[PDB]
There are 4 protein chains.
Amino acid sequence: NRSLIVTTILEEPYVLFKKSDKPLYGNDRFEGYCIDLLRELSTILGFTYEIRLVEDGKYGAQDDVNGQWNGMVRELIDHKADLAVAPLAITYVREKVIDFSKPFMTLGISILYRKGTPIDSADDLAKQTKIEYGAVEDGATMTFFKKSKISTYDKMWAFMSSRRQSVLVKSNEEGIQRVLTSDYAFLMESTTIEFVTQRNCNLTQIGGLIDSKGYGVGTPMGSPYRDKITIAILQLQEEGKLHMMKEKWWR
Amino acid sequence: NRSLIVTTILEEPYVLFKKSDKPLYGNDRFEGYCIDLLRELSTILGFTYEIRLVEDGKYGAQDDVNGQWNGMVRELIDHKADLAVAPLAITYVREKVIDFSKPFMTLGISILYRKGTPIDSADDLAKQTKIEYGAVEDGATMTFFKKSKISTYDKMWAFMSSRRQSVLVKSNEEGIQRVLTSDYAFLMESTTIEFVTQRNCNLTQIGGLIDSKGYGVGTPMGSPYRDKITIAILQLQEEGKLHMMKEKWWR
Amino acid sequence: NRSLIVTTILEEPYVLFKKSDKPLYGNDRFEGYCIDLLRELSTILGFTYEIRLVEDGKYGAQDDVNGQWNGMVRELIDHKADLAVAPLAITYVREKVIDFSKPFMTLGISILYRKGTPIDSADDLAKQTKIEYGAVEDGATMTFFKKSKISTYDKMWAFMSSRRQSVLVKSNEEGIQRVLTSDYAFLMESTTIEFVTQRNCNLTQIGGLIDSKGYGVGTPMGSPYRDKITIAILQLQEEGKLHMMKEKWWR
Amino acid sequence: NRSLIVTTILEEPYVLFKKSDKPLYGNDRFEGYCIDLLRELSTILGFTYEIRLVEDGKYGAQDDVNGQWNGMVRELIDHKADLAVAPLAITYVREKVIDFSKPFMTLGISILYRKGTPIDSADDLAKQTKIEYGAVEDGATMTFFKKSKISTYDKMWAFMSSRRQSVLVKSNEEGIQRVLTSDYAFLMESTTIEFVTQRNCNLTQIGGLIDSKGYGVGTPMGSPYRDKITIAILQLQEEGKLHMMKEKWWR
Ligand SMILES: C[C@H](C[C@H](N)C(=O)[O-])C(=O)O
Ligand SMILES: C[C@H](C[C@H](N)C(=O)[O-])C(=O)O
Ligand SMILES: C[C@H](C[C@H](N)C(=O)[O-])C(=O)O
Ligand SMILES: C[C@H](C[C@H](N)C(=O)[O-])C(=O)O
């Protein structure tokens, strides 16, 4: 009955360093929606744990050359963690190498941009090359465009790909600052856009959702914990706890 | 220089009868998001108008037999109205018979149901036959399921169709009541679900968005007003007026 | 420049018949806080007037069956009076049919009862059915309970409603005597409770204020006099005249 | 059979240092409404006690960061006192961490200001930014505004918060002086306003009560003294002793 190693990633308001005038220890060092979720999972299912930040700082994507995965997905594959509790998108390509619990939140890719412009959709971005746009490198949004067969999205990936180092960023925070400082549109997940626009009155979502997906807890393929976590999540959902947590962290 | 005839439909909070102690006349008899939109359109483009409620009380669907359309769509086809300003979904099948302005709002089909249940997605509904589910008859949501080739949605339509008279309702309002008084789940548009859940704390959206679409102003095919209205809408969007209108009527 | 018809209602110490060994005429026939107020309004704004007692002897409520109003509210609606100067509560439902000046006095609903009992709140009354309680029929207090969604108040209305003819009275004076003669608690406005308890040492207020409201001068909707009266009232308030009038009539 | 430690706070006329030429000892060093109440409680329930002044000088509020409470509330939580007998407001947020006896007095938040001004309500204050307004830091009134969802009160808090160090004071006394020496309106409890206006003829309450609440004796959660104290208070209330105590200290 050893403590489980839970990998996650810094992402407001799901996971962040808790601030305090005095020293913090162990799990108390972190806070956020996913941290509250993890706590609930541990008491419902009866396990102890330790929080680890994904070492390469990535969510997870497959390398073009060697086909190897990185990020949290890879840490689960290599059994460097028992669980991945973070805003981790459940995707078909990931389901091939790791397992996911049922979703604890639903969302979709959308566009973050400055308000007061004539850009009103992805098509408005794809039809021009002046305004640059991108996404978080090695994340689910990037992979969506990289694998899309939809004309507009295919051309958008061709654009991003050709300017990979200039338009792909290392985090949502970096993408947001890019939007606030230059003529740049950012492809990010709707749930995070909701949080951002609520705090940056000069920003807004552009258009609707480009796709639909959900966040789930990740486990190494075959892990006996996956089905147990799904039971816990469904219980939290039904009792309205997940709704309560969303309200608390989004305000 | 005659006034334009604008067809619409009662649907809170887009269009409703304005309440007052003193007799109301003309366009002042109605109010709502779409009524405010119509007003802005008239002063920006320079036209006067009169509001008409779609005679058959339907949004618009194609008949299986004669293949003819009904509702607002049909009123436009037969030139019984110059414009249709309402929460009218822009869809491929409709675009074949009428024209649409660019969208003034984005949304997607989703599920409305009571809180505290184990139903967490459409799949949860489709895999069972105990709790019934449906949509508004002759609307875009019903048509979506009727034309879908996605397994889950395909069997969901088989279900609805076989119990058409018992599960398909005449309005969102009827559906909401059906949900509050019986084991029934309702397929409706996210923007309306948003309005409903904020006023019915026992209800909640189930899962995420099943599709993505937008509302646009409808015009008879070939109408010279379509492109002009698109220009007006984009201006209202860019200046933040559409966002202001949404906040005013949803709150 | 005809004299205005001012409707009011007998209610100590706002309005009462002035006593005198010799015959009294015109406006000299009445006295009280509201009569002093009316006089001030007439000289500040420059108008003459005649005092009329509301014919049906009611303050004003909407009928359940036909939705018609009665009391002073109805006399204003039917233009049977230019102004209503009395302890008339400014309420949302009334604002729909008549206009009110800014408040000239603030108050709240409370409970009048005998002292020396274990009843200490509305909850103490609502949890039992032995001690009866009520309010003035067709007044603002009755309407407050009739429209309240607050559990305790909802159950209290269910009680009063089921015993309407036995517990609802025609006036505060009738309610007070009911309290002095039988095991009965009376829901009345705090300002009047203040006057009563000061003269009936055996009575007392129970609990705090159940709501907050104010008294205002009523006028038919759209009356040009409403804003003028507000100016007069605010001036009287600022100079301390309203405070002086309260002290004079409450002692 | 040890004496109980009772925490309280200096606040006229509930608690103050008794003045005398000869040295005073023990409980005789204090006096006031709450000191008389405490005395009656001790003889009715059969306990001895010692009075302690809350060390941090605060009533009690929850910290935004660590979420910890301070003031008398915190002294009770940490069992640094057996009882808190003072004008301690019974509130929902406090009831989550400590217990309260039934109320021994009812009141509501209101506005204290100079007479002869055009300010007649909270709205009059909230619609302007010239004259400043505030409340006692870390008290129930401040918390009310900080948690309110009522538009007017919401913007009033935005105002106070943005000028926290300049408008939030350490005591009612500081607030009263702030009102007598500058263009400042003070949000304080009605029962205290009542005491102040009777001794400061230039001051007056503005508008009516903004909310309704009561003062109760606080105890650590689960304390066996809570229900016993409620019984004592209800007895004092029924016999008219609480009314007598109010008259004695307010006059
Ligand atoms: C940053 C985010 C990561 C995304 N939640 C994932 O799981 O890879 C994105 O791709 O937009
Ligand atoms: C009621 C609604 C109608 C839909 N807005 C339309 O344009 O047909 C629906 O189909 O869900
Ligand atoms: C008697 C009184 C009337 C109340 N002042 C009104 O305006 O209807 C009450 O309802 O308590
Ligand atoms: C000073 C007073 C404290 C208040 N009686 C309390 O219990 O926190 C206030 O908040 O207005």
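Don't overthink the numbers, they just go from 1 along the chain as shown.
Determined by X-ray crystallography, 1.8 Å, according to the entry header.
Cβ atoms are placed via backbone N, Cα and C, with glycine included.
In the three-state DSSP scheme, D:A89 (L-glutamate binding site) is classed as strand. As annotated by Swiss-Prot, L-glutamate binding site applies to D:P87, D:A89, D:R94, D:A140, D:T141, D:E189, with the evidence given as experimental evidence.
Listed in Swiss-Prot is the mutagenesis experiment D:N202 to Q (Swiss-Prot position 751), annotated as follows: Loss of glycosylation. Around D:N202 (mutagenesis position), taking its Cβ as the centre, 10 other Cβ atoms fall within 10 Å, counting all chains.
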Cβ-Cβ distance under 8 Å to D:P87 (L-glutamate binding site), same chain, at least six residues away: D:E11, D:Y14, D:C34, D:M105, D:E189, D:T191, D:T192, D:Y215
Cα-to-Cα gap, D:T141 (L-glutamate binding site) vs D:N202 (mutagenesis position), nearest whole Å: 23
Spatial separation of D:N202 (mutagenesis position) from D:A89 (L-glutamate binding site) - C-alpha basis, Å: 27
DSSP three-state assignment (helix, strand or coil) for D:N202 (mutagenesis position): coil
Chain-mates of D:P87, D:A89, D:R94, D:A140, D:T141, D:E189 with C-beta within 8 Å of site centroid, L-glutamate: D:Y59, D:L88, D:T91, D:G139, D:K213, D:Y215
Other C-beta atoms that fall within 10 angstroms of the C-beta of D:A140 (L-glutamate binding site): 24
Most distant Cα pair in Å, residues D:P87, D:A89, D:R94, D:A140, D:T141, D:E189 binding L-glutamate: 17
In three-state DSSP terms, the structure that D:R94 (L-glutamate binding site) belongs to: helix
